[PDB]
Amino acid sequence: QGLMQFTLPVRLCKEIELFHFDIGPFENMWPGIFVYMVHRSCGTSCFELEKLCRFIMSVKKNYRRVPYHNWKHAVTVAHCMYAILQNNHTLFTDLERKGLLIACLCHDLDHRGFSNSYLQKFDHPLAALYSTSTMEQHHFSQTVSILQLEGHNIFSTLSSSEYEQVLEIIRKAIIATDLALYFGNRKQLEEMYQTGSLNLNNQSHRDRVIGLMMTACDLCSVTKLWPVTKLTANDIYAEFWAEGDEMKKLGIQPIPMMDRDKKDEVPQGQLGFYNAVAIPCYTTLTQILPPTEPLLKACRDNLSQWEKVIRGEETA
Ligand SMILES: Cn1ncc(C(=O)NC2CC2)c1C(=O)Nc1ccn2cc(-c3ccccc3)nc2c1
Ligand SMILES: [Mg+2]
Ligand SMILES: [Zn+2]
């Protein structure tokens, strides 16, 4: 008798299936939205509800009150993964469904709103511990610490070898969110797709596809309706500009996107980001996973919005 099913109001029940769904401003509804997505994408028996709830609330507590890399971003990235999984349900394993929504929820644990570059320039202790993907190795380590709390082992029914596999899916998925690694990963996938060598039975290939899925989920603000896209950009720059201030305090000239004095160049910066990162990301994903097309369509629609801003037909 596991007859306690999670339900959502009618609008949320329908719209959560859309790639461009926004999870809304009611923080207290996000745990329920996450459980609902786990129950539908994994199954009601994937996790003990009590342990999963305790886990969710400890993850929330270890996100910080920062403008962008916060609890809302964690659930937002998990929702984009939910939509990819639900529209490609025959392509993933039992352990991949169990691991990937958890990886998305945890992927920015204990973020302070600073890049790997800032931690290196600051000489933060984390940069000595983890020389590459500094924050991402920290996010994984935070994930392990939480899974090891009493009553928090959500994978308790897995064998030692299966637990190890799911922790390895999570580790690689979280590390893949280091955008420095995305450029190389997408190039390899594009090469593998265009030569017809890409093989979803090859684990090292599955790792690359999951990595690109993680990038796609992580950047998914560019795949929302324009008003969501535009408002989320404010939170992104709130963080970039705070880091730029901190770079200036260290006596280092920040890169342009982190300099608040360069505010008027944001529309052109966005255009650069969409052309160099977002459009290629969703293009390669759509080639590998054709049902993810709505992400690419929404990204192209937002690219056209930023062009309208640059021409002075829209105001930001
Ligand atoms: C929308 N989105 N979602 C995720 C990221 C992202 O990268 N997040 C980091 C990974 C955590 C962005 C993003 O907005 N990224 C960028 C990227 C490059 N830029 C350059 C300029 C620019 C500004 C003024 C002047 C000149 C340039 N602005 C940008 C913004
Ligand atoms: Mg991150
Ligand atoms: Zn993120």
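Here chain A follows Swiss-Prot for its numbers: 723-1038, in order, are the residues you see.
Any Cβ shown, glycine's included, is placed from N, Cα and C.
The active site, proton donor annotation in Swiss-Prot covers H791. Secondary structure at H791 (active site, proton donor), taken from DSSP and collapsed to helix, strand or coil, is coil. A C-beta separation below 8 Å, combined with a sequence spacing of at least six in one chain, links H791 (active site, proton donor) to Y785, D830, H833, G835, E961.
The 3',5'-cyclic GMP binding site annotation in Swiss-Prot covers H791, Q992.
Per Swiss-Prot, the feature divalent metal cation 1 binding site maps to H795, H829, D830, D940; the stated evidence is experimental evidence. In the shown protein chains, 22 other C-beta atoms lie within 10 A of the C-beta of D940 (divalent metal cation 1 binding site). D940 (divalent metal cation 1 binding site) carries a helical DSSP state (H, G or I).
Annotation comment: Swiss-Prot describes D830 as divalent metal cation 2 binding site. Cβ neighbour count for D830 (mutagenesis position) (all protein chains, 10 Å cutoff from its Cβ): 25.
Among the mutagenesis experiments that Swiss-Prot reports, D830 to A is described with the note: Loss of activity and of zinc binding.
As a published mutagenesis entry, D830 to N appears in Swiss-Prot alongside the note: Reduces activity 1000-fold. Annotation note: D830 (mutagenesis position) sits in a coil segment as assigned by DSSP.
One residue stands out among the binding-site residues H795, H829 for having the most other Cβ atoms within 10 Å of its Cβ: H829.
The Cβ of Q992 (3',5'-cyclic GMP binding site) has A955, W1028, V1031 as same-chain neighbours under 8 Å, each 6 or more residues away in sequence. In this structure, the recorded positions that sit close to ligand 2, with a C-beta under 6 angstroms from any of its atoms, are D830, chosen from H795, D830, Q992.
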